[PDB]
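Engineer: Okay, here's the structure, questions in a sec.
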Amino acid sequence: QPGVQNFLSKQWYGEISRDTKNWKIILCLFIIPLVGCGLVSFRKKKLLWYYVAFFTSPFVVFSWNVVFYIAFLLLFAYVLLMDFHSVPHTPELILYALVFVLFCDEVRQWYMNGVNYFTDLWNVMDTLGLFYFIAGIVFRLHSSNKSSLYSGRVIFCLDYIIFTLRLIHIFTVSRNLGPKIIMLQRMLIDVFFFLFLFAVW
Amino acid sequence: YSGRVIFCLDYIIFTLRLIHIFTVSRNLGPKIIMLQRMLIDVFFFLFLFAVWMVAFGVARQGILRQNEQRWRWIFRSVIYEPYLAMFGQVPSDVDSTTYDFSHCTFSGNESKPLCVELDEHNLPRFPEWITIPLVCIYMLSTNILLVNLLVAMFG
Amino acid sequence: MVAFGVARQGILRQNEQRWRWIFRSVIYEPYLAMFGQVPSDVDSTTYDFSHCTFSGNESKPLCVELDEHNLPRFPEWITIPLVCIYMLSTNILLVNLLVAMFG
Ligand SMILES: CC(C)CCC[C@@H](C)[C@H]1CC[C@H]2[C@@H]3CC=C4C[C@@H](OC(=O)CCC(=O)O)CC[C@]4(C)[C@H]3CC[C@]12C
Ligand SMILES: CC(C)CCC[C@@H](C)[C@H]1CC[C@H]2[C@@H]3CC=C4C[C@@H](OC(=O)CCC(=O)O)CC[C@]4(C)[C@H]3CC[C@]12C
Ligand SMILES: CC(C)CCC[C@@H](C)[C@H]1CC[C@H]2[C@@H]3CC=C4C[C@@H](OC(=O)CCC(=O)O)CC[C@]4(C)[C@H]3CC[C@]12C
Ligand SMILES: CC(C)CCC[C@@H](C)[C@H]1CC[C@H]2[C@@H]3CC=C4C[C@@H](OC(=O)CCC(=O)O)CC[C@]4(C)[C@H]3CC[C@]12C
Ligand SMILES: CC(C)CCC[C@@H](C)[C@H]1CC[C@H]2[C@@H]3CC=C4C[C@@H](OC(=O)CCC(=O)O)CC[C@]4(C)[C@H]3CC[C@]12C
Ligand SMILES: FC(F)(F)c1ccccc1-c1cc(C(F)(F)F)c2[nH]c(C3=NOC4(CCCCC4)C3)nc2c1
Ligand SMILES: FC(F)(F)c1ccccc1-c1cc(C(F)(F)F)c2[nH]c(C3=NOC4(CCCCC4)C3)nc2c1
Ligand SMILES: CCCCCCCCCP(=O)(C(C)C)C(C)C
């Protein structure tokens, strides 16, 4: 109902006024100074408080996390394709640190919930990705051998596929792509029938 | 020649104005107007396509070749070939060990793709049983399912 | 087709002076691109030469312009995106739109 949606939108934008356009707030996110300016309108209510409100909003936190995840994917790809060696270099250690941060957050989410946590597909995929990353690390530290390194690299590539596919899940709140992403679940039986006939033939 | 290229791009821009000027025909006009309403479906299609291309290209490049060190060929192998896969071309002739070699360079001197990693014996080191299913799934998702979904949304 | 063919022909080759090959390069190849064929093997510098004539004596497409060194002069970073966009618009979007309108 519209009332609950408006309440959720107000919570989502936090202090920032919902009347503000998204591109303005994104631009102010990318360049800090403009938040001190009047480009972004704060409905609820000194620059210090302005910045605190701007950076306490879950909307901005989500956007920042998306940027961080994209940068993490870029670093992962660069390490995998261009700077993979017998002994890990600095970028790979940074990647390990970022994955450790993701793992600690995942453990927090584990503890908050119970075994119902693993009843969702995406949580299972996250756990699988972390486990495969750990397995790749284990394989890759046998630098003397020339086959364990490549096994770890393949593990990392599959894990990269799994990591990349999470973007679809995280972009289900866009209000333009979300409904269409949701609608894909309803179309699986047609695919099953198609594959059945195709396989028989 | 720089001026000639500028003129060619300007010619593209000039030619595209015919669509705007022919929006008063009463037969083509409404259909031309209706194209504005269909951009979000295109955006969703491109979003899924780009995600899948990135994943597949990175995985394949990492599994076949190591340490390219060339940006142009990195982007050619990661982005261009999966993109062409949408039009019916199998993404890689290198996905199968049979169709390999004689089109590679061990050193980046030549304008050829980097050669696949080799084991202690001089034979390719990647496993076909991983690559082939990968390419099969990618082609199935891109060529067939996504295009039909776009058709349905347009309808 | 008109836009893409004129742009590509101007960017690759200069002063054809032959009408038949002008229309073959400008109209025929983009038209075939609708049926799944990539418009040009010449859009990429790797797949070029040995199928060209510097003079119009032979029944071959005119050779691409060359720089002070004997290497092709066009930029791939312009041609390849052009062909990508053209194929995307023609092969996929337009045909699906036609299907929808027919329905
Ligand atoms: C660090 C570098 C390498 C990344 C630059 C690439 C950009 C194209 C990416 C980075 C940050 C991304 C943005 C971060 C947050 C958002 C908001 C998002 O819109 C919403 O989620 C609205 C949610 C709602 O309406 O409730 C659309 C994508 C956008 C602009 C993301 C789209 C693409 C951006 C601009
Ligand atoms: C280039 C390779 C080797 C490294 C992988 C980088 C990717 C993480 C980059 C490349 C292309 C980018 C994407 C191109 C298109 C989109 C959709 C876009 O979605 C929206 O902005 C929705 C906005 C709205 O709904 O209004 C978010 C960014 C994303 C995934 C871009 C951000 C990140 C991507 C996947
Ligand atoms: C041939 C190349 C090298 C030079 C470029 C010439 C173009 C400007 C010519 C070639 C094909 C012609 C087009 C073929 C089809 C049409 C649609 C036509 O639209 C209508 O007549 C609508 C009538 C109605 O709605 O009833 C107008 C002319 C146009 C653009 C023709 C006029 C001009 C075009 C684009
Ligand atoms: C569920 C849908 C989306 C995928 C169905 C497509 C099939 C055609 C795929 C699925 C599993 C694939 C098979 C999995 C494993 C192999 C062994 C492979 O043979 C080898 O290369 C072995 C190499 C060696 O022995 O060293 C040939 C392909 C095949 C039958 C793959 C070929 C294509 C298959 C049958
Ligand atoms: C937004 C949609 C409709 C287009 C997305 C399709 C992509 C596959 C296109 C868009 C930008 C293109 C890239 C822009 C520039 C280059 C460099 C080019 O390398 C060169 O030829 C450089 C030549 C030199 O160094 O002298 C190879 C293609 C690439 C990655 C192009 C290949 C195809 C790309 C990624
Ligand atoms: F129209 C469509 F969307 F196809 C589709 C239509 C109807 C029902 C399901 C789908 C669908 C949805 C998704 C999801 F939304 F879940 F992503 C799909 N994902 C994939 C693949 N995943 O990874 C691949 C690319 C990366 C390499 C491995 C293979 C392809 N195929 C999907 C089919
Ligand atoms: F069904 C369709 F129409 F595809 C379409 C369907 C749904 C949404 C948008 C479009 C659309 C519309 C137009 C426009 F109506 F605005 F023209 C397009 N124009 C182009 C290109 N412009 O120039 C190119 C040819 C010349 C060389 C450069 C590339 C292709 N692609 C479009 C896609
Ligand atoms: C195999 C999937 C890996 C998921 C690992 C958990 C990452 C969570 C993604 P995020 O929480 C952001 C903090 C990167 C998303 C909601 C923006």
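We're sticking with Swiss-Prot numbering for chain A, so the shown stretch reads 671-715, 722-877, in order.
Quick check of the header: electron microscopy, 2.8 Å.
Using N, Cα and C of the backbone, Cβ positions are placed for all residues, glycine too.
Pulled these from Swiss-Prot:
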BINDING   A:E782, A:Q785, A:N799, A:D802  Ca(2+) binding site
MUTAGEN   A:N821 to Q  No effect on glycosylation or ability to form functional channels
Engineer: Using the recorded Ca(2+) site (A:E782, A:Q785, A:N799, A:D802) as reference, state which further residues of the same chain have their Cβ within 8 Å of the centre of those residues' Cβ atoms, listed in sequence order.
Structural biologist: A:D781, A:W786, A:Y793, A:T803
Engineer: I'd like the Cβ neighbour count for A:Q785 (Ca(2+) binding site), meaning other Cβ atoms within 10 Å of its Cβ, all protein chains included.
Structural biologist: 12
Engineer: Looking only at A:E782, A:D802, which of these binding-site residues has the biggest number of Cβ atoms within 10 Å around its Cβ?
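Structural biologist: The residue with the most neighbouring Cβ atoms within 10 Å is A:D802.
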Engineer: Across all chains shown, how many C-beta atoms besides its own are within 10 angstroms of the C-beta of A:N799 (Ca(2+) binding site)?
Structural biologist: 16
Engineer: Distance check, please: Cα of A:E782 (Ca(2+) binding site) against Cα of A:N821 (mutagenesis position), rounded to an integer number of angstrom.
Structural biologist: 32
Engineer: Within 10 Å of the Cβ of A:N821 (mutagenesis position), how many other Cβ atoms can be counted across all chains shown?
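Structural biologist: By my count, 11.
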Engineer: In whole Å, note down how far the CA of A:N821 (mutagenesis position) lies from the CA of A:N799 (Ca(2+) binding site).
Structural biologist: 34
Engineer: Near ligand 6, which of the recorded positions show up if the criterion is a Cβ under 6 Å from one of its atoms? Options: A:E782, A:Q785, A:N799, A:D802, A:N821.
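Structural biologist: Among A:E782, A:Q785, A:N799, A:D802, A:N821, near ligand 6: none.
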Engineer: Rounded to a whole number, how many Å is the Cα of A:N821 (mutagenesis position) away from the Cα of A:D802 (Ca(2+) binding site)?
Structural biologist: 30
